[PDB]
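**Q** Okay, handing you the structure first.
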Amino acid sequence: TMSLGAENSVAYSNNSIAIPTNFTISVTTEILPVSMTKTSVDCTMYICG
Amino acid sequence: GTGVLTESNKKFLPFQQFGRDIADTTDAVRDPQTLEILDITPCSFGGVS
Ligand SMILES: *[C@@H]1O[C@H](CO)[C@@H](O)[C@H](O)[C@H]1NC(C)=O
């Protein structure tokens, strides 16, 4: 049976806050399709050669 | 058929008379008189715009 992720109880209370004391600069890659090959078929030459 | 005949580097085994493409079309021939192996490529074609 598949795991959905690690389980985590966030430390919530009516007067507690967490504040980050540092940071990390992250570089992420996203790849997107933009075009496909421009095919052409001559219908008469495909069908009748 | 109709095409451009040319001498070829295809090593036909002694029992083979034709070569065929993915489309069943004859891609090469053995000449019946002098046993040359000839490629066949179609005569050049394209859209006119
Ligand atoms: C047939 O052609 C080949 C060469 O293409 C030749 O060797 C052979 O002698 C010919 N046979 C006859 C009966 O003409």
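Here chain A follows Swiss-Prot, giving residues 696-744 in order.
Header lists the method as electron microscopy, 2.8 Å.
Using the three backbone atoms N, Cα and C, a Cβ is placed for every residue, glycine included.
According to Swiss-Prot:
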- A:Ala701 to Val: In strain: Beta/B.1.351, Iota/B.1.526 (VARIANT)
- A:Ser704 to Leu: In strain: Omicron/BA.2.12.1 (VARIANT)
- A:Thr716 to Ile: In strain: Alpha/B.1.1.7 (VARIANT)
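Surface or core, plus neighbours and distances: that's what I need for these features.
**A** A:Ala701 (variant position) falls within neither a helix nor a strand when secondary structure is assigned with DSSP, and so counts as coil. Spatially close to A:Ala701 (variant position) yet at least six residues away along the chain is no residue at all, judged by Cβ distances under 8 angstroms.
Packing around A:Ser704 (variant position) is summarised by its Cβ count: 5 other Cβ atoms lie within 10 angstroms of its Cβ, all protein chains included.
Under DSSP, A:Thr716 (variant position) is assigned to coil, being neither helix nor strand in the three-state scheme.
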**Q** Just counting, how many other CB atoms are there within 10 A of the CB of A:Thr716 (variant position)?
**A** 5
